[PDB]
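Asker: This is the structure I want to talk about, given as structure tokens.
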Amino acid sequence: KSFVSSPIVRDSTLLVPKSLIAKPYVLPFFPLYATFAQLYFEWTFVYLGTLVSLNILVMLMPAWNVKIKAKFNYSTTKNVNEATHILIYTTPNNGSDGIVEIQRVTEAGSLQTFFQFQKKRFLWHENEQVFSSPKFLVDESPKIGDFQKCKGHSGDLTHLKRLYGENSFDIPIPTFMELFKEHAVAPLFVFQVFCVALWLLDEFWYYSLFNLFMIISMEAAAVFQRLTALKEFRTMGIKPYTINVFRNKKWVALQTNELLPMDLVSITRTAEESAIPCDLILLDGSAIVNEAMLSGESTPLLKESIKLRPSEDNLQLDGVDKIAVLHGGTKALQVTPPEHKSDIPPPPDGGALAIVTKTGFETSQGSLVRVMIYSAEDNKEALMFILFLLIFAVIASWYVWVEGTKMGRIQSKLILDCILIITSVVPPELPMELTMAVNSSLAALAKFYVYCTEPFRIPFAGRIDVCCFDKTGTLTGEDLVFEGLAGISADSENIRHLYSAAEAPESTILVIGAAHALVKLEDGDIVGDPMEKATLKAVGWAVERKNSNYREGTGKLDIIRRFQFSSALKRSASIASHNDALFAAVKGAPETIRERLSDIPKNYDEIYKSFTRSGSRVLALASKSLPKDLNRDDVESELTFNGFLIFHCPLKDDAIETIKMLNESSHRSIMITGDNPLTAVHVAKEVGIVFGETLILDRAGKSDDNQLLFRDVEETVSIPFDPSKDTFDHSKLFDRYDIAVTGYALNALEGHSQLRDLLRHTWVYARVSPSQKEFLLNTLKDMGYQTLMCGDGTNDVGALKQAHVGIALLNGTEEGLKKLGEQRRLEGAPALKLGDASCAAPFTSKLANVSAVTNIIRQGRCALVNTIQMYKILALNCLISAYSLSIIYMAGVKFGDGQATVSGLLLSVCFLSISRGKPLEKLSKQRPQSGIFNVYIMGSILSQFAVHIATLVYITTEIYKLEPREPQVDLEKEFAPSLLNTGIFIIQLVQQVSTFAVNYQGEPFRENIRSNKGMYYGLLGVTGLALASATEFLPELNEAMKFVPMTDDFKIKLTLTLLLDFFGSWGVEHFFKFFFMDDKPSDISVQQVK
Ligand code: BEF
Ligand SMILES: [Mg+2]
């Protein structure tokens, strides 16, 4: 018997399929059918009906639960040589159970059984009799000699291709049937089809068939739209590109999909729209990677080789040995070929050779994406609404049935009346209205290039409480840019004074162009550190083919001999030559240059520490006159200070305004980043997330013991802390200082009693791992708030998936998108990359600016308002119609077709015009309501209904006082012009006007009613028709509308009753909205001065 062995599975039972007659429902039902046939050879037909129903239900019973499907279709066996399926019982926190097909294929005279569950390959090992996932060499504790003594793969590697598979990231998308099955369960669709069945049971067939066709077409179109969106956006951008791989003792060029562990490849300078293939270890050479996408840190690291380490005893640690690993999904800005000769020849390119370690969904990025996809996880308002309407319809049907029994009609007509009531309990224009609303919201979002794949999350963006943010890539760029010199002065009048350019003396502008490592090849190009290129271009230098560069606007320059950048004693050097004299320029970290030059200025330390404590990365450069080969020490004997070079990632010109708009709108915006605390605090303080002084929780000492320390940005205040003894002194910490928790401190405070009281008062989290953003969002969702996440990297994929509404900011300007669209149209500015963050986030702003959050919230407010107003109007109209049927139909009241159609057309015009409205430009501090079931809305609905009923009863009593009552009445008579018909129809029109005019108006969330031309014209027309027919202004139209003339006193009474009805309904609705509105922001949204 099989037994899968992995941390994902819990138990496993083999399965062998059963024949068609072996299925449980089919064999037994034959005795019941034979018994029914014998009894048959009236009341018995319902028995065949229920028997067919139960048979069809047992037929479809498996599809709901997979365990039931395995119980019914397949039978459990304990021999893997014959089982064809296997039931995988997963662990509690890893996806759900499943049925996967056991596959087989013969290789080299021996077949190999295997399957694949959650993209994790399994294989049948006979000696252990288990399905064991592949285990890699770097997973265990490997000897560094085992890595240094590698020479690539050789022979026929057809078993490795089966053990490990291919290096491909292929995400599967759902099909049409599995996507429509989710829409075929909502109560709206079930109620629609049930009502269609009830109606066709007695009414015609052609109209029912057309209606069913329409219902099918609506769902088909919706599912097709959702499927198109999913198929477009649910994928990561991974295009294979040729690389040189050392196989069979020769450098042969394979693709990226054909990489296996322990394969020697040659990585070069990674071009655009590409990244490092998979997890590599640097066997020889050097590089400068950019981990801003996978890790979240802005500075480019400097990786080194592995050859200098002793191969005998040392172990590949991934601790001290983390300066040699290159993850997958990072850009390599520069690569240096090997220096000395090795056993294998150097690569044909200029790249460095490395060793593959993991491939596919086993790497870091692949593992994050896989766990997000597979290991992931109310709709009761509509159900309660249907229950409400059905209760009222039941009371209506009970009354009408009692009255029909007391009058003496047949049972069939009473049944048909009950069915008519239950069918008209909901208007037919509800599903088309919901579809128009969803499509209008989607087409309004798609004007800012914001595409959504879960359209039911747009109403979620109306009551957002906490707005989380990512720093690198979302608020700031991920590339260092120049800022300007510093320290070039002798006045000390100010520290932060940045001479941009064209203001430095000749010495500084010669040193910035003399101490560099860029070179121009013979074909024409420039290779080197990109920040060095940026500064050399901003200063305005032009490099030539020879090492000598000129055309700086001042003169020419030549480089005699240059030095390298060492790992230790980090600095550089160069010996340049000028037409005037000769000097040697030095450029390196300031902490090493300060102890090297003779003349120490008075503001060296002040300027350095002022610019290094806030994000920026300075590079102090110095020079020295050199009179006429030489070593490096005597060149760096004594120098002369010249200035600094300050770089930092610049803010987006849209972040400040967006965060200000969110602050002035009762939103609490926080920051969750992976950068060091200083840069995060600086950017948050510059954008507007924190205002006053800020404290930081980080490790106090160095080694261990989890003892934190509250410390200012500077060295002013230092409050210790112990996660087992001390408790958060709210009075002196939270009221006087903003704070920012790091990742180590947030990890050491696990299990603390006041962790939530802390999380209620921190706005910046720096240096958090990809698995702590999920924890933070889960805690913020358990606290009761509604969260939002807006990021772009791979580390915050789980955070984007866990939030109530997630947004993934791609790259691309507006003009670039317009040009790309124009080119696409003509065929039918770098391109945009889909990345890994767009696979989890439902929304995906194809632009880069941060205003997508504001636009999405502004659309969510409008969508929620529209939903609430539609629910309220439908409830009121349905109650009024139910009463109208129940009571009025029991009297001799009926109208001709002409008046009915003439009024119904305007009613439908207004009802359709309701949905079309434009949201205001300004975000308001008041938030809409969440759901219809509360005190305010329900009270207002019931009170409006009571007022309408009282008015109708008053006019009925008045009319019965005027004209006789006629106790004997019949419901089969045809239409006859009378006074009661007019006196009721006028009030019907007035009530159907008031139910919109009183309940539509929402000022703070969308434009006024007068700006809605359609609905305004409709209501004006209906009220004008009613008021002109009441007082008989045009007798011709009254005689054309089959309205009988009336006396003056009754017309006056009717007009006064109309006015009183309208004004009373409006007044009591305003009363409830004024007394029990309760639109208050949360407690975390208030902003109090400290
Ligand atoms: F810095 Be963020 F987490 F991308
Ligand atoms: Mg990012």
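Numbering of chain A is taken from Swiss-Prot, so the residues present carry the numbers 4-44, 55-390, 395-645, 653-852, 950-1211, in order.
Determination method: electron microscopy, 3.3 Å.
The backbone N, Cα and C atoms fix where each Cβ goes, and this holds for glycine too.
Pulled from Swiss-Prot, these are the listed features:
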| type | residues | note |
| --- | --- | --- |
| MUTAGEN | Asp487 to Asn | Loss of ATPase activity |
| ACT_SITE | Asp487 | active site, 4-aspartylphosphate intermediate |
| BINDING | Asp487, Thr489, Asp816 | Mg(2+) binding site |
| BINDING | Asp487, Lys488, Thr489, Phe582, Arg634, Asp699, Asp816, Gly817, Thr818, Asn819, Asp820 | ATP binding site |
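How buried are these features, and what lies next to them?
Answerer: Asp487 (mutagenesis position) counts 25 other C-beta atoms within 10 Å of its own C-beta, drawing on all protein chains shown.
Cβ neighbour count for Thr489 (Mg(2+) binding site) (all protein chains, 10 Å cutoff from its Cβ): 26.
Under the DSSP three-state reduction, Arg634 (ATP binding site) is assigned to strand. The Cβ of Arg634 (ATP binding site) has 18 other Cβ atoms within 10 Å, all protein chains considered.
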Asker: Given that 4 residues are missing from the model between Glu390 and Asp395, what is the Cα-Cα distance between those two, in Å?
Answerer: 15
Asker: Quick check for the class: what is the C-alpha distance, in angstrom and rounded, between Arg634 (ATP binding site) and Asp816 (Mg(2+) binding site)?
Answerer: 24
Asker: Return the count of C-beta atoms lying within 10 angstroms of the C-beta of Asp820 (ATP binding site), excluding that atom itself.
Answerer: 34
Asker: Can you tell me which of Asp487, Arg634, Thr818, our recorded positions, come within under 6 Å of ligand 1 at the Cβ?
Answerer: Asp487
Asker: Measure the gap for me: Cα of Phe44 to Cα of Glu55, whole Å, across the 10 residues nobody built.
Answerer: 14
Asker: Which recorded positions out of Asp487, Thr489, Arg634, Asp816, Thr818 lie by ligand 2, going by a Cβ under 6 Å?
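Answerer: Checked recorded positions vs ligand 2; flagged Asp487, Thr489, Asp816.
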Asker: What is the interatomic distance between the Cα atoms of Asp820 (ATP binding site) and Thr489 (Mg(2+) binding site), given in whole Å?
Answerer: 11
Asker: Taking the Cβ of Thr818 (ATP binding site) as the centre, how many other Cβ atoms fall within a 10 Å radius?
Answerer: 25
Asker: What is the Cα to Cα distance in Å between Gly852 and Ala950, where a stretch of 97 residues has no coordinates?
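Answerer: Cα separation at the break: 21 Å.
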Asker: State the three-class DSSP label for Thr489 (Mg(2+) binding site), counting H, G and I as helix, E and B as strand, and everything else as coil.
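Answerer: It is in a strand.
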Asker: What is the interatomic distance between the Cα atoms of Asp816 (Mg(2+) binding site) and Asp487 (mutagenesis position), given in whole Å?
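Answerer: Cα of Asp816 (Mg(2+) binding site) to Cα of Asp487 (mutagenesis position) measures 8 Å after rounding.
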